Amino acid sequence: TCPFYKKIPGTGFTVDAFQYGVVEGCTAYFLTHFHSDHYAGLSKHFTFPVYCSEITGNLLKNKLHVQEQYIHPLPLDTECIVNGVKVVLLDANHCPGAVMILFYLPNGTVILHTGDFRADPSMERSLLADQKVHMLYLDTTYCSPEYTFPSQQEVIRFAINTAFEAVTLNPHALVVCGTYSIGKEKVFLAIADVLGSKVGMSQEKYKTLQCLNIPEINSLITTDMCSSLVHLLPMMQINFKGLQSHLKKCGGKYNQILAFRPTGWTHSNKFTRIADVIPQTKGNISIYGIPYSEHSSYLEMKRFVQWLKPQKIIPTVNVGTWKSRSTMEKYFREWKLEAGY
Ligand code: NI
């Protein structure tokens, strides 16, 4: 059944709750972002109102074929009324079109639902600075102190310098980048930019990217593989067998692959710095795992929550085990006692 952490009390609203059939007493289904664990269950047959960002609304229409009459896009940073309740959508610093949602309940309670987010100090100067938030529905993906990772900026610098050096040393090297969802577009766009190439990809993935309102996108991507030296492939194909195979397909235009796998966290983060990352190499193929995260580190999550000072925290991630639930609740109490709220 729909879990309680997907329901907004004092409303008929649900968040990211499309796989339970008709949720009894739901008058509006919000969708925070276009990732499959969140939209799971949506299709052209859905006939309830969906509230989301403009970009998520483009993807619902073009990729899932949801009918336009049920898609209700809202602008960001704007007070809007939905079924008699004031809401605001805020940028979540996750993937394109990802939002956090502020609900102002008739009884005076204010609730923030982060969806998936990467906390940032810039959020401390949004519409959130303007009033008290009583309840926080929190993306707790990396809620443990082992989870450190570099800034997105540091990671992109590493990737750009690595690719540029490799291709300048060997003009017949191909760069390949993996993907299995929207998000992390900076990785392949930054590398293609330094190399003066467009990124080449399948027709399905090109269609997906043309929904994202990225400025000058027609100048940056293409379905012509032969004219491009940065290819995108399914994350599943980013391994020695899949890459050798791919190389055969390019008809001796290339004699070396340098490949990037943008992971979330991996245990080499507890020891190694970004400056010291090395690839896995077999023959003329090398694969770099780079820690490009679109979720908060433990320290970023802690700073956000200690700034916000919520009265109650409801985790939305890692809720399935008693040991995870108990560990998270211990950190929430530490944070509250350290900061004095
Ligand atoms: Ni997500």
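What you see of chain A is 700-1040, where the numbers are those given in Swiss-Prot.
Header entry for method reads X-ray crystallography, 1.6 Å.
In case you wondered, yes, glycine gets a Cβ from its N, Cα and C as well.
Per Swiss-Prot, the features are as follows:
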- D838 to N: Impaired nuclear focus formation, reduced interaction with PIAS and increased sensitivity to cisplatin (MUTAGEN)
- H994 to A: Impaired nuclear focus formation, reduced interaction with PIAS and increased sensitivity to cisplatin (MUTAGEN)
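Neighbour density for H994 (mutagenesis position): within 10 A of its CB lie 22 other CB atoms from the protein chains shown.
When other Cβ atoms within 10 Å of the Cβ of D838 (mutagenesis position) are tallied across all protein chains shown, the result is 24. In the three-state DSSP reading, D838 (mutagenesis position) counts as coil. Cα to Cα, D838 (mutagenesis position) and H994 (mutagenesis position) are separated by 8 Å.
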